[PDB]
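Student: There's a structure below that I have some questions on.
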Amino acid sequence: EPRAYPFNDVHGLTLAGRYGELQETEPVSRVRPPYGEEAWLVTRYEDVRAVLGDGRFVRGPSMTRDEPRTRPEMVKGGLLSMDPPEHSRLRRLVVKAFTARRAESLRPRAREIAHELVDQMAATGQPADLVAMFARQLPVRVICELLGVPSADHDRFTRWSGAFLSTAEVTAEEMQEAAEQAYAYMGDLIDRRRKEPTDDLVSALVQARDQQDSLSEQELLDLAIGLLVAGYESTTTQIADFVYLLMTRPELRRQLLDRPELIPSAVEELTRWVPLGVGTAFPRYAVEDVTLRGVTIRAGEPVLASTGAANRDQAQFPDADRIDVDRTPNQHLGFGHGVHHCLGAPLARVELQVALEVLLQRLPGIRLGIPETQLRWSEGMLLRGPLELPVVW
Ligand SMILES: CC[C@H]1OC(=O)/C=C/[C@H](C)[C@@H](O[C@@H]2O[C@H](C)C[C@H](N(C)C)[C@H]2O)[C@@H](C)C[C@@H](C)C(=O)/C=C/C=C/[C@@H]1CO[C@@H]1O[C@H](C)[C@@H](O)[C@@H](O)[C@H]1OC
Ligand code: HEM
């Protein structure tokens, strides 16, 4: 009786047709994911937004429940497994240090790093793999700059970080070594910034105060490693997907070459359009019985809120399947919604904008070097995107 879930095919970015069918005829339905409990699935924009925004839907049961999910292993802990008021305290302290101003201040360095990456990619000759050489490098290097990791240490910190990618081919113990190296390095960097503060985010986290209160040593460390992992693969995947779309849809590339000022609005539109998750936002758990479009979701039950389907709801976005780089309004849920809305989003925006700006400026003819039908897609099962993107220009 519940439908097998996910509906999305991982071998591309297509939004499964089942979502549109369900938005019309069964907007709140039952699904059986590959691992974890059967769950409610919500697909309309209004209902996804309601689930992500409602006080009655919590994340804390993620710590113990067999969470409906797409892989055998779990992704749990950190802010995304917390609820108000504990979540609220940690969040206030972080955003006091990790501001929209600080994200914007990283644009000039993000551009320098992007141009160095294009230098290095171009120098390996054509075709070159945009994923390994650019998409997998820019976000982790930008997080190193954000945090305050010295330049000299970016290559090794990058190597450690790559072990946390859901596409990494590494053993339980190799992941273990990598995490221990990253955590020991970050613990020492925190200790150095406490003694001698600088202008970077670790120093600003150490100095953050809210209602007389501050981040403990353990919270500082968990937050720094958490921001790295939350901000690396996501951004890397989204860069690869946006450039894949630019290379395969000529009008999109043309419009951004002719009007580079449309880049920030294009980043919003691509974030709305690309159904980046294989499945949904992380499951929310009813704290009491909730009626949604006539269906009773009982206290304790999990709900999968598809921001992928939501952002393609024809009731919210006129001609929702068209990519219109100048779409206004554009209140998409691609960075989430409610108290857990992406805290890295101002920085993700700078990076995605910088990625398109620099690739288009330096390589206006960038295009696939193999037929599109021959691209190899990630089977990490969390996010969708190409494993390799051989490009020519
Ligand atoms: C908040 C910090 C936390 O941040 C996340 O929980 C991020 C989750 C992202 C939102 C996720 O994306 C969403 O997925 C959906 C399937 C689709 C969504 N969408 C397109 C709508 C997409 O937005 C995930 C899957 C992104 C990928 C790259 C990932 O696995 C990140 C893990 C980060 C964990 C870190 C926590 O770190 C762990 O902290 C605990 C405390 C440590 O002891 C240690 O263990 C450390 O260990 C890495
Ligand atoms: C394009 C890249 C990114 C996308 C698409 C993205 C998307 C998301 C979404 C949809 C959520 C909400 C998840 C949910 O409610 O289930 C989220 C949360 C979060 N994101 Fe991002 N993100 C990206 C980049 C980043 C970056 C660059 C950082 C840090 C530098 C970051 C840090 C976080 C953190 C810490 C959370 C949890 C916030 C909380 O629970 O209060 N993200 N992200």
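Residue numbering in chain A adheres to Swiss-Prot, whereby the residues present occupy positions 5-397 in order.
Quick check of the header: X-ray crystallography, 1.8 Å.
Every residue gets a Cβ built from N, Cα and C, even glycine.
Residues or ranges marked as substrate binding site by Swiss-Prot: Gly81. If you look up Swiss-Prot, you'll see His91, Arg95, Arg288, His344, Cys346 marked as heme binding site, on the strength of experimental evidence. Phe286 to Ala or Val appears in Swiss-Prot as a published mutagenesis result, with the remark: Decrease in catalytic activity.
Looking at the shown structure, what environment does each listed feature sit in?
Tutor: Under a cutoff of 8 A between CB atoms, and with a sequence separation of 6+ in the same chain, the neighbours of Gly81 (substrate binding site) are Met67, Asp226.
Counting every protein chain shown, the number of other Cβ atoms lying within 10 Å of the Cβ of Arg95 (heme binding site) is 17. Annotation note: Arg95 (heme binding site) sits in a helical segment as assigned by DSSP.
Mapped onto three states, the DSSP output places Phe286 (mutagenesis position) in coil. Note: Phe286 (mutagenesis position) has non-local neighbours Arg63, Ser66, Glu71, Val79, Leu84, i.e. same-chain residues 6+ apart with C-beta under 8 A of its own C-beta.
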Student: Taking the residues the record says bind heme (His91, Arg95, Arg288, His344, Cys346), how far apart in Å are the two Cα atoms that sit farthest from each other?
Tutor: 19
Student: Near the Cβ of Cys346 (heme binding site), how many other Cβ atoms are there if near means within 10 Å?
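Tutor: The Cβ of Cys346 (heme binding site) has 17 Cβ neighbours within 10 Å.
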Student: I'd like to know which of the binding-site residues listed (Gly81, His91, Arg95, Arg288, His344, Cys346) lie near ligand 1, counting only a CB under 6 Å away.
Tutor: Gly81
